[PDB]
Amino acid sequence: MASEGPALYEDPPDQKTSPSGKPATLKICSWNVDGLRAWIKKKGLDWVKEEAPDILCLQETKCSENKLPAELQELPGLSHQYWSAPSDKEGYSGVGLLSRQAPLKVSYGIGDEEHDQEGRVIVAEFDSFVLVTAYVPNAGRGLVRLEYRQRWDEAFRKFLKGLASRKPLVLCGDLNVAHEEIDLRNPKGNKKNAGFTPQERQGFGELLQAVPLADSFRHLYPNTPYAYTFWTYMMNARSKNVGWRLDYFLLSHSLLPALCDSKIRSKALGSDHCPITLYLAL
Ligand SMILES: [Mg+2]
């Protein structure tokens, strides 16, 4: 990180109407919170209250479903709350989905035992679309988990293609890959690191192709550099904007006409990731 100084990024203003002029009717916020308790202490809920999304998706809660912070009972506009944590009941990984309205159905996991033990996926079916939030397994230090990650990628893509065959799909969360060079500050130095291996990048391309899905942010901002969602807490990385875009909203092609905007909330503190926000005119 000795070669990088600051690179400026200012997320554009919120575009809240679609290309057809329809006002957004759905606001979804996604956030890897780096520990639910830690994030709450760091005032994450105060930020959520200001953002006022219709649906909030959280990853890396690191929190047993039996040990939820009581502060989550102070979110009256997000009163339907669903959680999945590792089946061993330990405090790591973990996702949550909090919604203004109750979904038609909530499910956990991807229908594959091997991949359903670490609290990584919630599926929330609504009238006109299905929402999936995910915390994708990291490839690990020394890439020791890369083989598992490739198995996960395949199982997950097949699962999502199935869902999308029935209803339009929105996938959000920490997908643990920077797809292209534009998606991280230092592509050259990270090609052998978790999050930017050729294996992971191509797995992401495979996901877009197979389902298929569009990367909402990149669709809208195809040439925009320095837009990241994660910065290591070390090396003063966030202040220099030496980051990675690891957090996405991926959409069925049929939802593109409903796409108003896909935001990166760069200034929102409380984790080593920042929130992302999607506006749809459904
Ligand atoms: Mg973390």
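Along the chain as shown, residues are numbered 1 onward.
Including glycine, each Cβ sits where the backbone N, Cα and C put it.
Per Swiss-Prot, the features are as follows:
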type	residues	note
ACT_SITE	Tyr135	active site
ACT_SITE	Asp174	active site, proton donor/acceptor
ACT_SITE	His273	active site, proton acceptor
BINDING	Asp174, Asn176, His273	Mg(2+) 2 binding site
MUTAGEN	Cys29 to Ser (Swiss-Prot position 65)	Does not abolish NO-induced nitrosylation. Enhances NO-induced nuclear export
MUTAGEN	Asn32 to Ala (Swiss-Prot position 68)	Nearly abolishes AP endodeoxyribonuclease activity
MUTAGEN	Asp34 to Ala (Swiss-Prot position 70)	Strongly reduces AP endodeoxyribonuclease activity
MUTAGEN	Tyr135 to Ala, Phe or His (Swiss-Prot position 171)	Abolishes the AP endodeoxyribonuclease activity
MUTAGEN	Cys172 to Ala (Swiss-Prot position 208)	Does not abolish the redox activity
MUTAGEN	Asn176 to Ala (Swiss-Prot position 212)	Abolishes AP endodeoxyribonuclease activity
MUTAGEN	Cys260 to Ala (Swiss-Prot position 296)	Does not abolish the redox activity
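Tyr135 (mutagenesis position) has its Cα within 10 Å of the Cα of none of the recorded positions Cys29, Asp34, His273. The two recorded residues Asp34 (mutagenesis position) and the residue listed as 'active site, proton acceptor' have their Cα atoms spaced 8 Å from each other.
Under DSSP, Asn32 (mutagenesis position) is assigned to a strand (E or B) in the three-state scheme. Using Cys172 (mutagenesis position) as the reference Cα, a 10 A cut-off selects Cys29 from the recorded positions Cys29, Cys260, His273. Taking the centroid of the Cβ atoms of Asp174, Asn176, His273 as the Mg(2+) 2 site, the other same-chain residues with Cβ within 8 Å of it are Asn32, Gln59, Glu60, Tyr135, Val136, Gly173, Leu175, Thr229, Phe230, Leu246, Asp247.
Checking the recorded positions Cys29, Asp34, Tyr135, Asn176, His273 against ligand 1 with a 6 Å cutoff on the Cβ atom leaves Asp34, in sequence order. Taking only the Cα positions, the spacing between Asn176 (mutagenesis position) and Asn32 (mutagenesis position) is 11 angstrom.
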